[PDB]
Amino acid sequence: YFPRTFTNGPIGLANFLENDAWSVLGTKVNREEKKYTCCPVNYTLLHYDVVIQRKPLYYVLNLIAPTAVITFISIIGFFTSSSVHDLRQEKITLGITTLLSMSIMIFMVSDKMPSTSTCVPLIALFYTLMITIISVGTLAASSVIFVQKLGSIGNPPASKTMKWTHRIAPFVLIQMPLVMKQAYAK
Amino acid sequence: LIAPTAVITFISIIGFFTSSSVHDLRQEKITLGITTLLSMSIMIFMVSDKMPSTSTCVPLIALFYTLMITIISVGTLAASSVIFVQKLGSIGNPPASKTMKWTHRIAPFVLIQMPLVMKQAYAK
Amino acid sequence: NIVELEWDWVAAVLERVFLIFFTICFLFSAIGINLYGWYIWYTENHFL
Ligand SMILES: C[C@](C#N)(COc1cc(C#N)ccc1C(F)(F)F)NC(=O)c1ccc(SC(F)(F)F)cc1
Ligand SMILES: C[C@](C#N)(COc1cc(C#N)ccc1C(F)(F)F)NC(=O)c1ccc(SC(F)(F)F)cc1
Ligand SMILES: *[C@@H]1O[C@H](CO)[C@@H](O[C@@H]2O[C@H](CO)[C@@H](O)[C@H](O)[C@H]2NC(C)=O)[C@H](O)[C@H]1NC(C)=O
């Protein structure tokens, strides 16, 4: 067996119809002689290689954009409150609903892939970070409620946190409420 | 594919910018936005299974869904900025300086009128 | 408490402005996209 190549390369592309999802980067052909245990004589094999590159815009829009928007919005909900001197509501329900939707998206996307264990795709790392931010963000929001609850349990006030808290206060654009200023003067 | 999404988007808009009182703290609308956003994602996945999955063009329906998503997501942030503005009353007592003349002129055009308690405070 | 009332008033007017702004944006987006699409569809069969 011998190969017959074209002007553009081993595989002709003069009549090729472009694919909407893949690009043909190039083609290769190799002629190799091989021995097999079933026969005392060699065999002649022709190897044709096609290199194809995916067009990513479709998958970025459909698999990454929707998840990023939801994750960004939920972050604001975790660390936002309507008042400074009022008890906060638990954000566990907000985290659970966001977490459960991402699980459905993972199952939907997982149906489009080989289901191999050899590698961890790039998109898998993106989803893992989104899950970690939401799950860890839920615990961080609950720790804010924990710190506020220390005021009721006894009256040991903050000892050294108050100087650190005041210096950080201007850099993160938050200012003291009027009642706290009145209490300090009193 | 279009009618069900428009009805949900329109209803959610009213919920973002409606309140039962003027002088009470507002509830966050993040949960309302998240639930609406997550449903549209399922709708997008369902519709996406009926299409070639090409990358050459952006269909007419894709632009419609993008606008619906943007309105809900940007509308959720606009509703949170209303809570931010109201919270300025508690943080110190710097009152509005020049906003109050502009706020009074716009007030009649958008059909909203002052509550009685606010009018009583002004007279006091 | 008057300072709180004044900032309550500003927020009440502002969210009323948001309601009007986002209602027109929705109407022009839903109606505009579909009306444009129908226009393209109508000219194809009827003239081309
Ligand atoms: C969508 C999917 C992808 N990619 C599919 O899976 C794979 C597919 C292929 C192929 N070929 C190779 C490896 C994997 C896996 F499974 F190694 F990722 N899976 C995820 O994206 C994912 C992410 C985090 C979590 S664990 C959490 F708790 F959610 F963080 C679970 C699933
Ligand atoms: C339903 C679907 C359509 N049309 C299918 O996709 C496509 C299909 C074809 C074909 N043939 C060509 C292009 C696209 C894409 F993907 F370019 F649009 N996709 C959407 O409608 C969409 C909208 C916004 C977002 S991103 C958000 F954050 F939601 F705004 C993601 C998906
Ligand atoms: C049959 O196939 C074998 C595959 O190994 C060929 O072995 C090559 O022999 C040449 C010398 O004739 C060496 O220069 C190459 O290095 C060998 N191959 C490799 C991979 O090293 C063999 O030549 C072929 N033809 C026969 C055996 O008649």
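Going by Swiss-Prot, the residues shown for chain B are 249-266, 278-383, listed in order.
Determined via electron microscopy, 2.6 Å.
Note that Cβ sites are derived from N, Cα and C of the backbone, with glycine treated the same way.
Secondary structure at B:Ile301 (mutagenesis position), as computed by DSSP, is helix. For the published mutagenesis B:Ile301 to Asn, Swiss-Prot gives the following note: Increases sensitivity to betaine. Leads to death during larval development in most cases, with escapees reaching to adulthood but being hypercontracted and uncoordinated.
Just so you know, the Cβ of B:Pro311 (mutagenesis position) picks up 11 other Cβ atoms within 10 Å once every protein chain is counted. The secondary structure of B:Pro311 (mutagenesis position), as reduced to three states from DSSP, is coil rather than helix or strand. Recorded in Swiss-Prot as a mutagenesis result, B:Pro311 to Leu carries the remark: In ox429; mild swimming defects and lethargic movement when crawling on a food-free environment.
Under 8 Å, Cβ to Cβ, and six or more positions away along its own chain, B:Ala321 (mutagenesis position) finds no residue. Quoted from Swiss-Prot for the published mutagenesis B:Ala321 to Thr: In cb103; highly resistant to monepantel.
Only B:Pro311, B:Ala321 of the mutagenesis positions listed as B:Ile301, B:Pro311, B:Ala321 bring a Cβ under 6 Å of any atom of ligand 2; the order follows the sequence.
With respect to their backbone Cα atoms, B:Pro311 (mutagenesis position) and B:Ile301 (mutagenesis position) stand 18 Å from each other.
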